[PDB]
Protein chains: 2
Amino acid sequence: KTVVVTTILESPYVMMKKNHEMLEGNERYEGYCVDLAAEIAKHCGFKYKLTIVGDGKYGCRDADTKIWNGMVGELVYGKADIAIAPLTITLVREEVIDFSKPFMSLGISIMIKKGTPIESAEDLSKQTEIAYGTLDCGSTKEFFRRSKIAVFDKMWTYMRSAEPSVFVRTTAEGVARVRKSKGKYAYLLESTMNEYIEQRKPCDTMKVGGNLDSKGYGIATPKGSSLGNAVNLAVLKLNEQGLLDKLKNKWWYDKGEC
Amino acid sequence: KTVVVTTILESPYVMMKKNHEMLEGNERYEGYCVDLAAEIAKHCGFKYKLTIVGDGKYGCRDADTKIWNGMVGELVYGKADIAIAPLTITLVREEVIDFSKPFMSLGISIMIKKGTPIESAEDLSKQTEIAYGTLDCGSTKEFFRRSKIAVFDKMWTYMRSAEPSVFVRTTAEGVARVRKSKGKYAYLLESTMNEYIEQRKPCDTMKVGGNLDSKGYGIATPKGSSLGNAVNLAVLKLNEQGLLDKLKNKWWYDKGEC
Ligand SMILES: N#Cc1cc2c(cc1[N+](=O)[O-])=NC(=O)C(=O)N=2
Ligand SMILES: N#Cc1cc2c(cc1[N+](=O)[O-])=NC(=O)C(=O)N=2
Ligand SMILES: [Zn+2]
Ligand SMILES: [Zn+2]
Ligand SMILES: [Zn+2]
Ligand SMILES: [Zn+2]
């Protein structure tokens, strides 16, 4: 029986091979999570088919209709058996699906255009000439809004009333805003994506400072799945075999461009 | 029913209060995990009794007898209901007990006496003047023995044959060796202990370099325990509330001496 794996097109986790039009099935795709899927399936002993999430989303529950979208929806509504993607482990998600132990750690972090005189959140917080913001909705925004920490309160107090708005609609919009702003905008985002972009042409951005919080990506299965136990032990084995680190190094650095 | 928590006297997770002999029950103890225990109990709705693990061990399985010792033992054989301690989440442990998602991240790291001209594992690998080692058995030693990575393979080749022995019997012996060796011994250990010791008098050690691997500590319950789900969700909630970070800062930095 063929396990249906849902994943999402986010580089470098899953990307179309250059010659994808010539290929078929699992072979059309490459990247960190493709490699991970193959390892998980090999060590759990199953055959699988990769499919890209229909709506291109991770997974959130509409307040209005209480319906789950993205990969979480595909699990909860039975369109796929397992999600192998950079899906963040969160309380609201783990209420409806099961997560493996994290396969990759991450945190909120600062992206600057190279040259910008900022090396930390504290630096940002003490000034206003360099503008800075986050996605207009989602966990990073909420992290600042709720923080009782002085530096983060200060940054919230600033971002919430800044004009023009410092919030962006998509991550890509945030990255492009850093790149076209002539050193006048810094963007706050997942450190994994920040370090990824640091190694992409034209090599004009940089990750600075320590992570502001700590989070994990996990592989997700539905409650009571026959796969959940073995998938979890698999993630642990891969980590101890140094394979997760190998995959990270490969996709971020060996294929780096800077 | 009063939940029996097993834990271990490892600073700053669990320590005797200075006036412990005037006190009784849970109140004798303080530390990160004591605070954490209170929070977990409150969010899962149980009363508990902190007990120090009989043998002072974390838990491994004896190769000959196959018997688990330490806190893992107490969980496996039915002596305690939950382990709230810096118990590392590992493949062989997760095969026999359940863990929450990690409450704290760590990795193998390098402890040096201040002034030692070493900034990374690479730096250590390329020289011989400064000796370096790990605990004489256990996971840090095994990480080097099994590594396919060039830098770590080189360090292993050196450590395994170094004379006199670079391995030590206890964490304490490792730290004392760095302190009395005038810069000629560096010790490889968990990053959390490393960073803790850096804030303790006489303030003569430092953690240097990035972590060499990545692991997490998790709260453990016996397989099929009915506490397991609630405890996991409670760990996620505390992270998202900033409470675990607040506790870390508190016990490592607010109470630091350097
Ligand atoms: N950028 C960005 C991202 C945004 C994300 C994400 C991963 C990434 N990522 O590392 O590309 N996982 C999620 O579960 C999520 O709700 N939102
Ligand atoms: N040193 C030391 C340590 C050694 C440890 C540990 C925690 C710590 N710690 O940071 O105190 N947890 C474990 O599960 C373990 O097998 N060995
Ligand atoms: Zn095409
Ligand atoms: Zn493998
Ligand atoms: Zn005493
Ligand atoms: Zn609380």
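Sequential numbering from 1, following the chain as shown.
The deposited model was determined using X-ray crystallography, 2.0 Å.
Every residue, even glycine, has its Cβ placed from backbone N, Cα and C.
Some features that Swiss-Prot has for this protein:
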type    : residues                                    : note
BINDING : B:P86, B:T88, B:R93, B:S139, B:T140, B:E190 : L-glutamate binding site
MUTAGEN : B:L91 to Y (Swiss-Prot position 504)        : Promotes dimerization. Strongly reduced desensitization
MUTAGEN : B:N239 to D (Swiss-Prot position 775)       : Increases rate of desensitization
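Sorted by the number of other CB atoms within 10 A, the recorded positions B:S139, B:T140, B:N239 start with B:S139, the lowest. Taken over all pairs of the listed L-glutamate-binding residues (B:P86, B:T88, B:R93, B:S139, B:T140, B:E190), the Cα spread reaches a maximum of 18 Å, rounded to the nearest whole number.
Sequence-distant neighbours of B:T88 (L-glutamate binding site) (same chain, 6+ residues apart, CB-CB distance under 8 A): B:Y58, B:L106, B:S139, B:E190, B:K215, B:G216, B:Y217, B:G218. Among the recorded positions B:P86, B:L91, B:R93, the ones with a Cβ under 8 Å from a Cβ of chain A are B:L91.
Apart from B:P86, B:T88, B:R93, B:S139, B:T140, B:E190, the L-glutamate site neighbourhood in this chain, defined by C-beta within 8 angstroms of the site C-beta centre, holds B:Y58, B:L87, B:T90, B:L106, B:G138, B:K215, B:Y217. Only B:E190 of the recorded positions listed as B:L91, B:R93, B:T140, B:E190, B:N239 bring a Cβ under 6 Å of any atom of ligand 2; the order follows the sequence. In the three-state DSSP classification, B:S139 (L-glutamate binding site) falls within a helix. Of the recorded residues, B:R93 (L-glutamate binding site) and B:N239 (mutagenesis position) place their C-alpha atoms 23 Å from one another.
When the Cα atoms are compared, B:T140 (L-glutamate binding site) and B:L91 (mutagenesis position) turn out to be 15 Å apart.
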